[PDB]
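Q: Could you have a look at this structure, given as structure tokens, before my questions?
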Amino acid sequence: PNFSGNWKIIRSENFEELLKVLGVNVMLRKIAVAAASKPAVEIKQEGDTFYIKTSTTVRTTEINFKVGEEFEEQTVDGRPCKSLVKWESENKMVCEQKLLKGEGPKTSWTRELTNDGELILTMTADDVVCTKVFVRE
Ligand SMILES: CC1=C(/C=C/C(C)=C/C=C/C(C)=C/C(=O)O)C(C)(C)CCC1
Ligand code: NA
């Protein structure tokens, strides 16, 4: 697969409910949901090595990882975690996360290139799943 690109959002579902499970309060959720509505997503892939930059007016994150090698990032609500990405299948990666400190919902994310050329991101906290779909700009 070729995840490389500058990706533009075309669908977002359940992001506020995700932040709810994670315990983000109402006014912060408003800030987050408004900013997350128009993110910029840059992905560079070389083999199983990835760079992913996700930018919004209120928070930007940059991660560098190799599939199968543990790395550190943050949960969507900003808590440090250890992450491990694996290929669930040829076109879908899945990331399991573990908090560095403390307790909280079990979090994960997935990114999949679909047969139509689009990119599906999911982010999960416990049972609640947020789905975002992108196409290259
Ligand atoms: C939750 C949250 C905040 C905003 C987080 C944002 C904006 C997350 C964006 C995630 C995206 C954009 C994920 C993706 O699509 O990969 C702010 C800064 C208000 C602080 C309170 C907690
Ligand atoms: Na492969």
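Residue numbering for chain A follows Swiss-Prot; the residues present correspond to positions 2-138, in that order.
Yeah, the Cβs are placed from backbone N, Cα and C, and that goes for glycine too.
Annotations for this protein, taken from Swiss-Prot, read as follows:
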{"type": "MUTAGEN", "residues": "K21 to A", "note": "Loss of ligand-induced nuclear import; when associated with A-30 and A-31"}
{"type": "MUTAGEN", "residues": "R30 to A", "note": "Loss of ligand-induced nuclear import; when associated with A-21 and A-31"}
{"type": "MUTAGEN", "residues": "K31 to A", "note": "Loss of ligand-induced nuclear import; when associated with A-21 and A-30"}
Q: Rounded to the nearest Å, what's the C-alpha distance separating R30 (mutagenesis position) and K21 (mutagenesis position)? Just drop the number here, would you?
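A: Distance (Cα to Cα, whole Å): 8 Å.
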Q: Counting across all protein chains shown, how many other Cβ atoms sit within 10 Å of the Cβ of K31 (mutagenesis position)?
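A: Other Cβ atoms within 10 Å of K31 (mutagenesis position): 13.
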Q: I'd like to verify something. Among the mutagenesis positions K21, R30, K31, which ones have a C-beta closer than 6 angstroms to some atom of ligand 2?
A: none
Q: Hey, what's the Cβ neighbour count for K21 (mutagenesis position) at 10 Å?
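A: Taking all protein chains shown, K21 (mutagenesis position) has 15 Cβ neighbours within 10 Å.
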Q: Looking only at Cβ atoms, how many others are within 10 Å of the one on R30 (mutagenesis position)?
A: 17
